[PDB]
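Enquirer: There's a structure below that I have some questions on.
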Amino acid sequence: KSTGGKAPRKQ
Amino acid sequence: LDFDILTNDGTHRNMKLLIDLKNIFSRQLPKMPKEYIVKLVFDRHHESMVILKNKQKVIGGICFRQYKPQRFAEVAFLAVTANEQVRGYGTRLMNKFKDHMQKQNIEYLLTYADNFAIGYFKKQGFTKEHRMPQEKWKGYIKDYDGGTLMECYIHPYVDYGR
Ligand SMILES: CC(C)(COP(=O)(O)OP(=O)(O)OC[C@H]1O[C@@H](n2cnc3c(N)ncnc32)[C@H](O)[C@@H]1OP(=O)(O)O)[C@@H](O)C(=O)NCCC(=O)NCCS
């Protein structure tokens, strides 16, 4: 499993 | 300025490059638990393509995970070091990444996006509407209701990158 760390604030 | 696949082979050289990249990721993605970035970046399923400056200094990169049998990959993290942003490196990295995925026989790229990142990925070819059968990633890629799952179709003979 990974999830999707591709997580940026709002900028 | 090279864009190389950084292999996690337990050597001082590559481990140093992966840590440098992991540190760039954390600094650039503050909402992300640093230990979570470390986990994915060094796990048995992920790979990283880095932007190497002068064949020694990492200034950015993209961490991804291929699901070979299914023919699709997920983007875990993407970032360029602060002092090197807005110089076109990130766009060139994504193009290099798509080219490499095309050569790896990958048909779709998937990534969760939120806020600004949604617009950012749209400019990179990703769309909210999926053409890939949902049941293809279901069971492989976690399905979070809080994020926007975006996909980029990688046609077998479209030229990505330059
Ligand atoms: C997304 C990212 C990799 C882009 O890399 P880059 O080297 O700056 O990319 P480019 O130079 O090709 O970007 C060109 C565009 O990005 C914008 N941009 C780049 N860095 C930016 C920053 N720090 N703040 C706002 N906009 C930024 C440019 O203004 C430009 O907008 P335009 O195309 O309308 O003129 C980089 O901004 C970054 O590391 N961001 C933080 C990490 C992140 O949120 N990643 C995605 C989620 S994991």
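We number chain A the same way Swiss-Prot does; the residues here are 10-20, in that order.
According to its header, this structure was worked out by X-ray crystallography, 2.2 Å.
Yeah, the Cβs are placed from backbone N, Cα and C, and that goes for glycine too.
So Swiss-Prot says this about it:
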type    : residues       : note
MUTAGEN : A:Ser11 to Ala : Impairs histone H3 phosphorylation and reduces transcription of some GCN5 regulated genes
Enquirer: Provide the number of Cβ atoms within 10 Å of the Cβ of A:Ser11 (mutagenesis position), excluding the reference atom itself.
Expert: 20
Enquirer: According to DSSP, does A:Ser11 (mutagenesis position) sit in a helix, a strand, or coil?
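Expert: SS state of A:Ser11 (mutagenesis position) = coil.
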